[PDB]
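All remarks here apply to the structure that follows.
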Amino acid sequence: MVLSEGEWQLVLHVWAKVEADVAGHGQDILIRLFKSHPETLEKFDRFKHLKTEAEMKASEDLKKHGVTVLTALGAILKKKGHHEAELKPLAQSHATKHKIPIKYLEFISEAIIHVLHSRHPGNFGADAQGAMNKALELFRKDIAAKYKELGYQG
Ligand code: HEM
């Protein structure tokens, strides 16, 4: 797929808003993922003892991991689809070490969109939502192609 120059502009405009509070966004996104799809929590040995939202919000290490996730995702989005070199280390760890199906990437894409609405109620319209969905779909499609390049069925 291909985004218009105007769609990338929208994605990068919304991402500047994330970059102003990376830790807050990343913490909310992982908690939403875990509450919506508790099976994903079992993939995190360090976090699977957390059982309630209130324990999750008090974990400093969960927040740190949020920053890690969004920092990587931001570097990719800023490439406006010219991201092959950034995807390779990511596909490698997620396919071969963590053993994350592409389905779980759809789940965290849903959590990102939900948290962007929850944190930016008047700043994230249908046009920006559509552009971000396209950019995240482009990401998931290209990382599924990198899983296959590595010999895995995501
Ligand atoms: C936007 C999608 C994602 C991005 C950019 C991302 C990025 C990262 C990065 C940068 C790391 C640390 C380095 C590494 O191991 O590669 C990491 C670790 C990890 N990721 Fe992801 N990730 C994503 C989605 C997911 C999902 C949906 C899952 C599981 C449900 C997952 C499972 C894990 C696990 C288990 C680790 C190791 C955690 C630990 O340190 O204990 N990732 N991820």
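Method of determination (from the header): X-ray crystallography, 1.8 Å.
Cβ from N, Cα, C; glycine included.
Annotated in Swiss-Prot:
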- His65: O2 binding site (BINDING)
- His65: nitrite binding site (BINDING)
- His94: heme b binding site (BINDING)
- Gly122 to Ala: In metmyoglobin (VARIANT)
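Mapped onto this structure are the features recorded in Swiss-Prot.
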{"residue": "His65", "record": "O2 binding site", "DSSP class": "helix"}
{"residue": "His94", "record": "heme b binding site", "DSSP class": "helix"}
{"residue": "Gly122", "record": "variant position", "DSSP class": "coil"}
Separation of alpha carbons, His65 (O2 binding site) and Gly122 (variant position) (Å): 28
The residue listed as 'heme b binding site' to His65 (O2 binding site) - Cα separation in whole Å: 15
Which of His65, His94, the listed binding-site residues, has fewest other Cβ atoms within 10 Å: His65
Count of other CB atoms lying within 10 Å of the CB belonging to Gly122 (variant position): 5
